[PDB]
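> Take a look at this one; I'll ask things after.
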Amino acid sequence: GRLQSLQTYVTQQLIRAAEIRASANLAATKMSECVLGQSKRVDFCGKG
Amino acid sequence: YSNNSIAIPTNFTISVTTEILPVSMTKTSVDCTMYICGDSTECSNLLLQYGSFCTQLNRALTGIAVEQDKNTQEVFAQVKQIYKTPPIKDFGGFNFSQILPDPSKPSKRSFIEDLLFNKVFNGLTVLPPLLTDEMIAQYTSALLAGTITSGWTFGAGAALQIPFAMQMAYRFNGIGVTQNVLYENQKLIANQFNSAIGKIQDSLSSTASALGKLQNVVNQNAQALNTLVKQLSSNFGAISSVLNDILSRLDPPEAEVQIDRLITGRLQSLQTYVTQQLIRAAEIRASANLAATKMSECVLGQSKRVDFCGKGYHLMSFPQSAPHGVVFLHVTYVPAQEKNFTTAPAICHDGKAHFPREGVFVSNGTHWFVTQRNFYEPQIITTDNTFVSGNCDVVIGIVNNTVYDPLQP
Amino acid sequence: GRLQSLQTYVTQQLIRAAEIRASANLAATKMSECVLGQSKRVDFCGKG
Amino acid sequence: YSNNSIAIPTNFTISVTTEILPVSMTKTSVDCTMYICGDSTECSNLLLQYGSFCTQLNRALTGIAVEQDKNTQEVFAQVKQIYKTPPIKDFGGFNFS
Amino acid sequence: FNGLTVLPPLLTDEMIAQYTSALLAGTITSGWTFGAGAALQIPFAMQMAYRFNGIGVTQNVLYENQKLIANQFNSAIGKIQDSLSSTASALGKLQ
Amino acid sequence: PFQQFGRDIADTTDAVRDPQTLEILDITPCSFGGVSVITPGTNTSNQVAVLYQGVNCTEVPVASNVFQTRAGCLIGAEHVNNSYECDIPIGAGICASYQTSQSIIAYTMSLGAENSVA
Ligand SMILES: *[C@@H]1O[C@H](CO)[C@@H](O[C@@H]2O[C@H](CO)[C@@H](O)[C@H](O)[C@H]2NC(C)=O)[C@H](O)[C@H]1NC(C)=O
Ligand SMILES: *[C@@H]1O[C@H](CO)[C@@H](O[C@@H]2O[C@H](CO)[C@@H](O)[C@H](O)[C@H]2NC(C)=O)[C@H](O)[C@H]1NC(C)=O
Ligand SMILES: *[C@@H]1O[C@H](CO)[C@@H](O[C@@H]2O[C@H](CO)[C@@H](O)[C@H](O)[C@H]2NC(C)=O)[C@H](O)[C@H]1NC(C)=O
Ligand SMILES: *[C@@H]1O[C@H](CO)[C@@H](O[C@@H]2O[C@H](CO)[C@@H](O)[C@H](O)[C@H]2NC(C)=O)[C@H](O)[C@H]1NC(C)=O
Ligand SMILES: *[C@@H]1O[C@H](CO)[C@@H](O[C@@H]2O[C@H](CO)[C@@H](O)[C@H](O)[C@H]2NC(C)=O)[C@H](O)[C@H]1NC(C)=O
Ligand SMILES: *[C@@H]1O[C@H](CO)[C@@H](O[C@@H]2O[C@H](CO)[C@@H](O)[C@H](O)[C@H]2NC(C)=O)[C@H](O)[C@H]1NC(C)=O
Ligand SMILES: *[C@@H]1O[C@H](CO)[C@@H](O)[C@H](O)[C@H]1NC(C)=O
Ligand SMILES: *[C@@H]1O[C@H](CO)[C@@H](O)[C@H](O)[C@H]1NC(C)=O
Ligand SMILES: *[C@@H]1O[C@H](CO)[C@@H](O)[C@H](O)[C@H]1NC(C)=O
Ligand SMILES: *[C@@H]1O[C@H](CO)[C@@H](O)[C@H](O)[C@H]1NC(C)=O
């Protein structure tokens, strides 16, 4: 029982970590383009 | 390839291509106790000893459903207001009948949307989506009307009207081709656009495997549910699959242990199903984020990113709805009918080098002209379309020639 | 025991395949935009 | 920083940098019945009562393999035709050897 | 092998090399034109002038410094070879 | 004539023949679903509405104002004929809100202001 609980926790943590990594990649891209430059991509670095 | 030859197109072609992206999947919620044993009170009492092995699954499925609704909302809901096309539809020759809504049909969907739509319990329930198909079609129609009437403006502030011919001239100017190219070929371009849309409708109607991704998603979900239901009726090493017989024709201890084994088997099946659904939902969320980005960048503006919004030089895109997905029609400009020429980095007129302000030097074979890099409209070399920098000693490939000046009355 | 081991291996492989697919999508985008064109996005196609 | 001073470059530098991205992984496929017990008939008979557990794993592994093939195809196969450089390579001083 | 097998990739390494060589040849000979329609030839000096003009630097900057820029490019490529050859931990992700 | 009971694709019995009188009976599962409470927050009011997901209101008293939606049957909310922005999403284009004496209403979602560019 305890091993099943721990394995479920580990799998959920892995999926959550993948989601957070995707969000961090998006944040890094926005820092590279919006802050260090001036993006012409529509609705990427704000509305307008 | 050679060091003094350049090829420049003399015509062009307007090509429309589709693109299908799934954005959401069906929202199924499966009860734990009802699925494991929906009628045996002693089985539920036995399962209660496992702790929170039935709340985690419900929480995960609820999160997945919320994710699906958020995916649809972020992909489609991107307009503050609901725009409408004018009753008069003289757009200078461009014919949007295939994409604009049809009021005759009860569903108020366009031709292509109708083609796309027609072409495509043991404790399990399927929740309805928050946005009905009519609201998705209303969002799509609002986006189309805003793009046709306004252009870039309605996605970056107050919506501003502009004739479609002049909007297309702006979009041509945004890829390196001047306005006169469109203004002097308006009928040809309009006919090409209409023919391309007609071919798109015919191609979507003919091939039976164009909408593969949405069918893949639907089939995967159905197969997962069917596998779960089939796994429900299995012995898992016990005497019989059904637990009613186990509880009836057996003593309480052995019936209890067999029920425990069946509970373990069904719990493992449910856990595997939930994990697979979580991974699939992550994939669908990635696809929905891509679709939202394409809507923001290709539909609400003009994108200079290569191979992103179509295949060629992007002009505009039109969204179309689909069951659990979205379809774009990327209008692109592709050059055609090139012609060989002879080029030169600069020109030596009076001991000083002359470089083009914008364009490139070409040669009929005897004379020299200045032409656009994308379209062939040669014109005589003059002082206004060239700029002078340096003498005739450092450029490797300079060509002796004469330039004209307007000031000579 | 062996079924549990096999299912754990399959789940880890699925997560790893998702990560590799994200990397492959990034590589395809960089090939489309850096190689076949000239990107104006800052720090996407190299530093500078 | 001051409200009237600006700095402007007078030269430049052409710098080349690398970047490595993994596009695919090795395509494996593990049989279920053979891995669990490849020769014991009694074991296979016992396993058959567990339901369709050796089908889901095979389906997942096949999906991973076809995904790897699609990854490579979509990353690399982006040219309709196969272009060839001219036999004489004089690109104005640039050396691509 | 306990019932585990390794399938071969559909595209062999020579085919991947052929794709990469085709992309390089198209980039060198055509520019960005081959990725958006018919492939149009252009001298590499003029294509690099276009690419300089794309980042806000006029063409005369290239045309008056062609030899220096070519030497810089060649030196950079040689340094890439040396850096990849010496440092064996560069290929971290694939490993 | 020789068939006794029917099955669906998922091997679930969904039709049987009465042994005494040779007539076909259709087996339908007994209604079930989740219960959802719609509240405007304790900081505003202590009045709530109840939604029975995917269940007809006829089976509701077996196990105030009764309104039947596509997502289920809404108990305790008064269906108005107007259309406002979605405050609390119920399902299938139905939203609930706390408006003004004071009551919980259940309207149809509005997709924003109506506009028409000249
Ligand atoms: C560019 O291509 C179009 C075809 O896409 C040419 O238009 C055709 O012209 C011929 C002769 O003028 C007509 O017989 C065809 O009916 C035209 N087709 C269409 C669809 O209009 C056009 O002439 C070409 N432009 C140039 C400068 O050659
Ligand atoms: C825009 O195109 C559509 C179809 O391409 C045109 O609709 C056609 O109209 C003719 C004349 O009434 C009919 O014979 C066809 O059957 C129609 N096609 C379809 C698919 O219904 C429409 O007329 C065009 N727009 C304008 C303003 O002419
Ligand atoms: C070089 O360019 C000139 C200018 O366009 C071309 O000469 C013209 O040819 C047309 C057609 O024969 C005549 O109508 C014009 O009067 C000519 N103008 C001049 C200034 O000569 C000439 O054809 C081009 N060279 C080649 C090889 O085509
Ligand atoms: C711009 O930088 C380059 C090098 O990056 C300079 O070229 C060097 O000039 C020095 C001084 O004559 C020589 O000793 C080096 O051998 C040159 N290097 C190369 C690679 O040619 C160049 O002089 C600089 N520009 C200016 C205006 O000084
Ligand atoms: C591009 O650079 C390479 C490497 O420096 C040159 O190849 C060398 O050429 C010389 C000339 O005979 C040989 O002595 C070297 O052995 C070659 N090196 C290698 C590694 O093969 C190549 O010649 C240059 N390209 C051009 C057109 O000169
Ligand atoms: C089983 O027995 C019942 C009771 O007699 C049968 O029902 C009767 O069948 C006769 C046959 O003509 C009818 O006339 C009567 O009206 C029926 N009575 C009722 C109350 O239904 C039934 O038919 C028998 N079934 C079989 C298969 O023999
Ligand atoms: C340009 O010249 C080359 C030389 O062989 C030829 O192959 C090519 O077809 C020519 N271009 C056109 C448009 O004919
Ligand atoms: C082009 O190459 C030829 C020989 O290959 C040479 O004679 C000519 O001067 C070169 N021209 C330029 C502009 O490089
Ligand atoms: C161009 O003209 C100048 C002056 O007439 C002359 O010195 C030079 O040699 C000419 N160039 C060519 C390539 O004939
Ligand atoms: C709302 O509309 C329906 C259908 O027209 C009608 O039966 C009902 O009386 C209306 N209710 C109100 C409050 O207007």
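All chain F residue numbers match Swiss-Prot; in order, they span 561-623, 640-676, 689-706.
The deposited model was determined using electron microscopy, 3.2 Å.
Every residue, even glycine, has its Cβ placed from backbone N, Cα and C.
This is the feature table in Swiss-Prot:
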type: MUTAGEN; residues: F:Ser673 to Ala; note: No effect on O-glycosylation by host GALNT1
type: MUTAGEN; residues: F:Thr676 to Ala; note: Partial loss of O-glycosylation by host GALNT1
type: VARIANT; residues: F:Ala570 to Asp; note: In strain: Alpha/B.1.1.7
type: VARIANT; residues: F:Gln613 to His; note: In strain: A23.1
type: VARIANT; residues: F:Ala653 to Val; note: In strain: 19B/501Y
type: VARIANT; residues: F:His655 to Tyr; note: In strain: Gamma/P.1, 19B/501T, 19B/501Y, Omicron/BA.1, Omicron/BA.2, Omicron/BA.2.12.1, Omicron/BA.2.75, Omicron/BA.4, Omicron/BA.5, Omicron/BQ.1.1, Omicron/XBB.1.5, Omicron/EG.5.1
type: VARIANT; residues: F:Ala701 to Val; note: In strain: Beta/B.1.351, Iota/B.1.526
type: VARIANT; residues: F:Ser704 to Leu; note: In strain: Omicron/BA.2.12.1
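In the displayed structure, how are the listed features positioned relative to their neighbours?
In this structure, F:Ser673 (mutagenesis position) is part of a beta strand by DSSP. Around the Cβ of F:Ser673 (mutagenesis position), the same chain contributes F:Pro600, F:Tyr660, F:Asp663, F:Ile664, F:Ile692, F:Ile693, F:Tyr695, each under 8 angstroms and 6 or more positions distant in sequence.
Around F:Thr676 (mutagenesis position), the C-beta neighbours below 8 angstroms that are at least 6 residues distant in the chain are F:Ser689, F:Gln690.
Secondary structure at F:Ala570 (variant position), taken from DSSP and collapsed to helix, strand or coil, is coil. Listed in sequence order, the same-chain residues six or more apart from F:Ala570 (variant position) with CB atoms under 8 A from its CB number zero; the list is none.
Taken residue by residue with DSSP, F:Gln613 (variant position) is part of a strand. Neighbour list (F:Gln613 (variant position), Cβ cut-off 8 Å, at least 6 residues apart, same chain): F:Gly593, F:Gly594, F:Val595, F:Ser596, F:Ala647, F:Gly648, F:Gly667.
For F:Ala653 (variant position), the same-chain residues lying six or more positions away in sequence with a CB closer than 8 A to its CB are F:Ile598, F:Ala609, F:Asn641, F:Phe643, F:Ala672, F:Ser691, F:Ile692, F:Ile693, F:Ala694.
Sequence-distant neighbours of F:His655 (variant position) (same chain, 6+ apart, CB under 8 A from its CB) are F:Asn641, F:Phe643, F:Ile693, F:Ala694, F:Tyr695. For the recorded site, F:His655 (variant position), the DSSP three-state label reads coil.
When secondary structure is read from DSSP and collapsed to three states, F:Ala701 (variant position) falls in the strand class.
Summarising the environment of F:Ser704 (variant position), the number of other Cβ atoms within 10 Å of its Cβ, over all protein chains shown, is 13.
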> Within 10 angstroms of the C-beta of F:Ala701 (variant position), what count of other C-beta atoms is obtained when all protein chains are considered?
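So the Cβ neighbour count for F:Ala701 (variant position) comes to 9.
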